[PDB]
Amino acid sequence: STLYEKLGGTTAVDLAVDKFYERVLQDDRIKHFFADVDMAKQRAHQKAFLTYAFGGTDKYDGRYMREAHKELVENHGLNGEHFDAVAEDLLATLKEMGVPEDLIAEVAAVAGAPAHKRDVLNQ
Ligand code: HEM
């Protein structure tokens, strides 16, 4: 899988997931969501988040996605502030690696698109 070559190696890829994983638990603001959740699923969820940010989709079909995430919005009171916290954490991880600042802005723009936030937030 030479695709990982772009990342700069597979070792670095796992390093980001491992560190990022702890950031979620470290963040008390969203820890309640992960207070009781199977770590197995989290591995995929967190992995998808990083992958989605590096290359999200302008439009995604699937009411099911909104049905679940929206449920959190009304039941747990999830808002854009929560999303920003998770996304902000990702930016910090990139800084540690030393990725040029120019890319950090572009990377955030990928998910920054409100087109993705609406599906998740379902405002
Ligand atoms: C764009 C970002 C996100 C994507 C792409 C995404 C994607 C997914 C996907 C594919 C699932 C189904 C498989 C699974 O259980 O992980 C899922 C489930 C879930 N997501 Fe997300 N998610 C995102 C953001 C969030 C955020 C911000 C929260 C809340 C902080 C969240 C909370 C949940 C919960 C609680 C479930 C479990 C639902 C259940 O099966 O009972 N997700 N997410």
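Using Swiss-Prot numbers, chain A covers 2-124, in order.
Method on record in the header is solution NMR.
Heads up, the Cβ atoms here are built off N, Cα and C, so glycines get one too.
Quoted from Swiss-Prot, the note on the mutagenesis of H46 to A is: Changes iron coordination. Every protein chain considered, the tally of other Cβ atoms within 10 Å of the Cβ of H46 (mutagenesis position) stands at 13. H46 (mutagenesis position) falls within a helix when secondary structure is assigned with DSSP.
Annotated heme binding site per Swiss-Prot: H46, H70, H117, in sequence order. Taking the Cβ of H117 (mutagenesis position) as centre and 10 Å as the limit, one finds 19 other Cβ atoms among all the protein chains shown.
Where Swiss-Prot documents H117 to A as a mutagenesis experiment, the accompanying text is: Increases heme dissociation from the Fe(2+) hexacoordinate complex.
The distance from the Cα of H70 (heme binding site) to the Cα of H117 (mutagenesis position) comes to 12 Å.
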